[PDB]
Amino acid sequence: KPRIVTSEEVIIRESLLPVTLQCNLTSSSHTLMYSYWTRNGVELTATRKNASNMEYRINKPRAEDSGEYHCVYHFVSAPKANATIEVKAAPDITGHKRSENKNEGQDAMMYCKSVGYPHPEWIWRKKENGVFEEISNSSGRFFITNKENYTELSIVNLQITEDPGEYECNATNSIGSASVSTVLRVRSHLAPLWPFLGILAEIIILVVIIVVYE
Amino acid sequence: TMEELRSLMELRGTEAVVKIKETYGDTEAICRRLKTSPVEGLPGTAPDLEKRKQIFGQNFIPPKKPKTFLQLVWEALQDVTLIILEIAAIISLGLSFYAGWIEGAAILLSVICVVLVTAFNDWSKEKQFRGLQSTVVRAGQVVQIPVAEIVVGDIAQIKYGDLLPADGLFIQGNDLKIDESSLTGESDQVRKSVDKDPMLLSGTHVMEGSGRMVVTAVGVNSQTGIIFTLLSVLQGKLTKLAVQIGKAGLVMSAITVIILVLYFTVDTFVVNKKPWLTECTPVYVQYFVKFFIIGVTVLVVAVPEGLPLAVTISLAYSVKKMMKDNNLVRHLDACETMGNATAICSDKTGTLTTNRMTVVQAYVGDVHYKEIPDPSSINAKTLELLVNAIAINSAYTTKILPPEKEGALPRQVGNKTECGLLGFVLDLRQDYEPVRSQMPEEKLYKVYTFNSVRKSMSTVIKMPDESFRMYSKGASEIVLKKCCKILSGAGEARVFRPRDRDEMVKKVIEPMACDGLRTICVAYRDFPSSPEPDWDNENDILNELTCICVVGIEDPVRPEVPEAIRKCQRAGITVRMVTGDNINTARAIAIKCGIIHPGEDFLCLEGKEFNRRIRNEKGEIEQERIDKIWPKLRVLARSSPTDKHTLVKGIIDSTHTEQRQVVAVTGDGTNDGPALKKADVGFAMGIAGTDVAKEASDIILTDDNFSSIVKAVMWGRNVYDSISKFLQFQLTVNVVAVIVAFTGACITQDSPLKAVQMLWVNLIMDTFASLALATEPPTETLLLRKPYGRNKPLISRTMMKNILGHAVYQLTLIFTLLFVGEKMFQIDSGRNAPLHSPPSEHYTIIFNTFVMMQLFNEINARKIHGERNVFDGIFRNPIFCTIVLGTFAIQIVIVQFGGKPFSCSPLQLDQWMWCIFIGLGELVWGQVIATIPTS
Ligand SMILES: Nc1ncnc2c1ncn2[C@@H]1O[C@H](COP(=O)(O)OP(=O)(O)NP(=O)(O)O)[C@@H](O)[C@H]1O
Ligand SMILES: *[C@@H]1O[C@H](CO)[C@@H](O)[C@H](O)[C@H]1NC(C)=O
Ligand SMILES: *[C@@H]1O[C@H](CO)[C@@H](O)[C@H](O)[C@H]1NC(C)=O
Ligand SMILES: *[C@@H]1O[C@H](CO)[C@@H](O)[C@H](O)[C@H]1NC(C)=O
Ligand SMILES: *[C@@H]1O[C@H](CO)[C@@H](O)[C@H](O)[C@H]1NC(C)=O
Ligand SMILES: *[C@@H]1O[C@H](CO)[C@@H](O)[C@H](O)[C@H]1NC(C)=O
Ligand SMILES: *[C@@H]1O[C@H](CO)[C@@H](O)[C@H](O)[C@H]1NC(C)=O
Ligand SMILES: [Ca+2]
Ligand SMILES: [Mg+2]
């Protein structure tokens, strides 16, 4: 088994200093063919050389760079050795919908996608009386799905009197936590009736003024 | 060849006589070469026309028509207002590629529409003018032939007022005088004669006399054809208004761009520290591009590109619709000048009367009949003499013809007073044929011509053996006093003395005149003839007459003019009458018309008094003397053709009254040339009008009615009104629009209305308001307002009150929405959106409300005079309804399926209903603002 010595894990802060990740193939009796860096199972571009010792430099480290890095060593007649250098950093929410407007008696969908590593734990909250409480499944109409980035909250058979409000994903991780908010509004069924009663109230007083004038 | 004859007649001098004598002799020596029989004439057969016109080629082809549709498009493209729009579209299209392109197309579309419409209407107008305006007295045959055909050899009969259609050698005639200023530039009356100057020229006007001509050639080789081939106060005010609006719009656009750039730079660089990194240069220029485009679009909104289109559309619509009202317009600017008309100087006969002469009263047998009598009532030995003295007296060509069409009246063809006399004779159950047939020119030798100088026509007949029989018809005052006996009683020849005739004048003549009857007198004489009388001394050869009977002819006043004149006087227009009849008859008819009312102080002075009282210093004409007459003058009797001209000149040029006067003159005749051109607008007569009076006028009346003139006045006022209402609507829109932009750049850092939406608003307002508000049909309410002044401003008080009130309502609603729409609708605020951001439905609501308010205010902008019932007459103009409904549907589709390119997000049903609610509220606010006194 080839021996690979790797650099220590790095926590990406707001500092602009470039970060260098190092692997050294210290012991190998096989004719090495090539080597490459990989991030989250994706081979980084232009990282294939001889590289019996291999380096990767990040000039502007950001939270989007952090991930589970590997330096894979492919040999002529030996199985590959991968190893792992984890680059930890706090998570950041990169995508959400500002508001969700839906008719009563319909479904609602909200999501909070984020970037970081190690991948976070998604929990949702609901703002009541000025403070954020935990979501409650007290009617079986709430569905929460959790993934690495994606989280999804779904509501069925919206109720105008209870559901509307602001919800908040929470994205926690050993480095830190981040959160954003989404406003859900449920529209009444009798909405298109009040303006109609207005329009009539303008016609039957626009006529009255005219015919009296004649 | 015609070329030799043309070169011969080109001399135009006293040498022509010599040449004609030295080479061509008289007319008949070489008339055979032209292939023409003078006395016999030409039947008018096609083979004869082909044989005599083997090398004619063609007639005078109409002008080349260099104005094609493409030429008109190019001409209308270089308009001052459209240059700005097309330049700005070019800048926008160039600046886009760096959906921005969707901006430029909008501007382009506007320009395209305008130019197309303009070109189309212009071309249409030209075709109409060619179609409407293209029997000639030069007939050849004894029967009249149509004007179109013109041949070489035809024998023209020329009368006073004929416009000469071709060139020809003179043959015979009496005292022919012609105005040749159309060719020489000299306005002196050339007297034509075989022995001095026998040529007759196309395009010259016959001022006096009559004759015949043998045309040298049909071929249009006359000097006038050769030279012709060789060849708006409202508009000024509107141009001034357009340039002022453009300047204000330019200033506002520049200020908006400066404010936006200042905000961006100060906020991004000074308040917050950000260095000018080169990598961010594209973003920093995209911002600038956006700001610039916003400014540009504001300018193209503020520029009024629909004003000239509105003017041309209203003028073309009115000109086309006048033709179905018996007015055909030649000069376009006369359509709107008639709106301001403040005086009309018409003539009695032809226009105010039906010009049909009938006999209703008589004074025969020393008895006054008010109705046509039985033939037995009148004693014998007198009826025969009356028939002899009427049938043979004058103008054997005044034949009476049956109508023979839909039971019409027996229209007359000759001198109308003599026609009425023949009608009276026929109504006595007699016939003039057994008298005229037995008396041809055979013994008819001594005839005195009829003219206004003598007002009488006399003939001598040789039939009485060893005697003569003089006949005379006179104006009851020139001729009546010349008689010496009365055929009264049972044929008795009582002695006529100055004593009893004075009482007779006040007994029968005065009541006849007061009934509106023109009084004429018939007299006869018998010369002994044993010594031949020397008949050249008119003073004595017309005396010693014997009056047979006195008859009063009449022509009824048209049934429509008593109300047309009333409408004219209600609309502030004063109408005067100029006539050649005696003062009594003129006053009697002017009372029936309504021109002068029985109780008032209105002058009715004659022509001689008029000339005497306006010339104090020798014969000089003084404006001060005229200014004391024309304000209170209604009837001008026994006038002269120059009297009408001097009255028009005195009225127009006067600076005495508080308001400048614009007059209209109705004319018909030879000498109504200068009087009909000094006036501001001239009306020629349709059927009774000569060619000289038709080529100097501005409008021609097809039906000859005076009541047509009033229609013209109405159709003038409508034109003005149309422009006014358009202006109203347009101004309101752009005011709000501009203000919104200038308040979007200060409170926020972006205009609430994007560039493409503002271009849609500009398209609606300018193009469609010009097309829809400028075709309003006229109503009878227009003829109830005093004529407008000269320096009256376009933006009247009510128009600016409407502009301010509706702008106030629209501005408050738009600002309230822009700042509280996130909470009123619960729709998430769209303010402070970053660059390249998805559209929101907070701003789509503002755009939709703006457009709906504009449409519901376009409905309001159809009333300028404070009228409350806006929907009055809305269905008489289908263009308005079509355009408004089409715009509404297009707005719906733009908001719904018109997303990211138009910056519009789809709306639900209640938001649409709220937008419509606010528009109808604009209608109700229009109702509110109408109940405010502008005084
Ligand atoms: N055939 C006629 N023979 C003799 N006198 C006539 C004849 N016709 C008209 N008169 C009279 O002689 C004058 C001729 O004037 P005329 O040319 O008919 O115009 P007017 O009637 O005077 N004016 P106007 O109605 O405007 O054309 C008038 O005084 C008539 O009364
Ligand atoms: C790099 O080159 C050395 C020297 O030839 C060789 O031993 C080694 O296997 C190579 N590694 C590769 C090609 O990955
Ligand atoms: C790791 O490899 C690099 C690159 O060759 C080398 O400089 C460094 O000394 C190596 N470190 C160790 C501990 O072998
Ligand atoms: C390398 O192989 C190991 C075997 O345990 C595996 O866990 C790891 O994910 C592999 N690395 C990559 C980048 O696939
Ligand atoms: C809520 O209860 C329903 C019905 O038992 C279940 O399907 C759903 O997954 C539950 N959701 C949560 C977040 O507990
Ligand atoms: C989330 O993880 C998936 C793999 O499941 C990856 O394809 C995607 O790029 C990640 N990020 C986002 C923002 O979806
Ligand atoms: C997420 O947890 C962190 C840590 O307390 C906090 O900053 C954030 O507000 C939390 N989220 C919610 C939804 O309360
Ligand atoms: Ca415009
Ligand atoms: Mg006359």
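Per Swiss-Prot, chain B residues shown: 27-124, 149-184, 193-289, 339-1042, in order.
Including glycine, each Cβ sits where the backbone N, Cα and C put it.
Other Cβ atoms within 10 Å of the Cβ of B:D454 (active site, 4-aspartylphosphate intermediate) number 22 in total over all chains. Taken from Swiss-Prot, the feature active site, 4-aspartylphosphate intermediate covers B:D454.
Residues annotated as Mg(2+) binding site in Swiss-Prot: B:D775, B:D779. Other C-beta atoms found within 10 angstroms of the C-beta of B:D779 (Mg(2+) binding site) number 26, with every protein chain shown included. In the three-state DSSP scheme, B:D779 (Mg(2+) binding site) falls into the coil class.
Over all protein chains present, the Cβ of B:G283 (variant position) has 17 other Cβ atoms lying within 10 Å. B:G283 to S appears in Swiss-Prot as a natural variant; the accompanying note says: In dfw; results in impaired long-term Ca2+ export at stereocilia.
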- Item | Among B:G283, B:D775, B:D779, which are recorded as recorded positions, the nearest neighbour of B:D454 (active site, 4-aspartylphosphate intermediate) by Cα | B:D775
- Task: Can you check which residues sit near B:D775 (Mg(2+) binding site), meaning Cβ under 8 Å from its Cβ, same chain, 6 or more apart in sequence, and list them in order?
- Result: B:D454, B:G457, B:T458, B:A791, B:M792, B:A795, B:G796, B:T797, B:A800
- Task: Measure from the CA atom of B:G283 (variant position) to the CA atom of B:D779 (Mg(2+) binding site) and give the result in Å, rounded to a whole number.
- Result: 25
- Message: So the entry has no coordinates for 49 residues flanked by B:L289 and B:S339. How far apart are their C-alpha atoms in Å?
- Response: 25
- The correct three-state DSSP answer for B:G283 (variant position) is helix
- Message: Before the 8 missing residues sits B:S184, after them B:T193; how far apart are their C-alpha atoms, in Å?
- Response: 14
